[PDB]
Amino acid sequence: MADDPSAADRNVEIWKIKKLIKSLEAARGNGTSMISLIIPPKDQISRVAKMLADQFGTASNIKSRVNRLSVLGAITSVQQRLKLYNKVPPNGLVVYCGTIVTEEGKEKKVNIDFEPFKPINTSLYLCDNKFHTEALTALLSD
């Protein structure tokens, strides 16, 4: 109404999710290892476990060992969180893992995954050394 408790809870909620977004979009590197996909309430996580397992082959083709190995690490993380919950919630389960190089040129793997309160209506999968949570973006504007 004016100074209710729910109000504050809302601010912190948006502030948190907002932090993960600003970082993601601001997360860029050099080696193709930015695995980011969205699993809405409809796609069986299981189908992803195996689907990702095959993706590993793509790395084998990557001449650049640095990238090949890096790619494997990403798919590995997202694969972990997947089996972790081993469930398909209504809010969905999104994962974000990419390699960002700093000034010195040191890559940073951000292994983060969970089922937030951001239900999507379409699965997405794109990895090209840079990701961008469309769901969170579009959902934010509203």
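From the backbone N, Cα and C atoms, a Cβ is placed for every residue, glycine too.
Here the residue is the original one, while Swiss-Prot reports the published mutagenesis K63 to A or R with the comment Loss of hydroxylation. Under DSSP, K63 (mutagenesis position) is assigned to coil, being neither helix nor strand in the three-state scheme. If you take the C-beta of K63 (mutagenesis position) and look for same-chain residues 6 or more apart in sequence within under 8 angstroms, you find none.
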